[PDB]
Amino acid sequence: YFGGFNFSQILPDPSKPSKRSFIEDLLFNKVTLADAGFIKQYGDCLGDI
Amino acid sequence: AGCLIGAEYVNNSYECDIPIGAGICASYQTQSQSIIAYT
Ligand SMILES: *[C@@H]1O[C@H](CO)[C@@H](O)[C@H](O)[C@H]1NC(C)=O
């Protein structure tokens, strides 16, 4: 209770493992990524599928 | 970021000294002296 101001949407939600709010999840889902090699992906292209 | 050969993982947390990768740093600490890695 912050004087009637509802901050429950920009504040983090601890149900999900990544401690991100509702609006931050919308921002991360809206901006797609190129899926670069910051995570290792040599073993994905070792198998020819 | 890869794998680290020559350093040991500690379950601690410090304002880190040498950056490595995704949230992992390294430092030359006494806990005999060695290279340790941490978050
Ligand atoms: C704040 O807003 C959310 C959704 O907009 C709502 O579920 C929640 O009940 C609101 N908080 C209060 C105290 O009414």
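By the numbers in Swiss-Prot, the shown part of chain B spans 647-677, 689-696.
Each Cβ is built from the backbone N, Cα and C atoms, and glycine gets one as well.
Where Swiss-Prot documents B:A653 to V as a natural variant, the accompanying text is: In strain: 19B/501Y. One mutagenesis experiment catalogued in Swiss-Prot, B:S673 to A, is accompanied by this note: No effect on O-glycosylation by host GALNT1. According to Swiss-Prot, the mutagenesis experiment B:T676 to A carries this note: Partial loss of O-glycosylation by host GALNT1. One natural variant named in Swiss-Prot is B:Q677 to H, and its note says In strain: Eta/B.1.525.
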Pairwise CA distance, B:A653 (variant position) versus B:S673 (mutagenesis position), rounded so that it is a whole Å: 9
List of the recorded positions B:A653, B:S673, B:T676, B:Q677 facing chain A, defined by a Cβ pair under 8 Å: none
Packing count at B:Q677 (variant position) (other Cβ atoms within 10 Å of its Cβ): 8
In the chain carrying B:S673 (mutagenesis position), residues 6 or more apart in sequence that have Cβ under 8 angstroms from it: B:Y660, B:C662, B:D663, B:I664, B:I692, B:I693, B:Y695
Close in space, distant in sequence - B:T676 (mutagenesis position), Cβ under 8 Å, 6 or more apart: B:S689, B:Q690
Helix, strand or coil at B:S673 (mutagenesis position) [DSSP, three-state]: strand
Protein Cβ atoms within 10 Å of B:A653 (variant position), excluding its own: 16
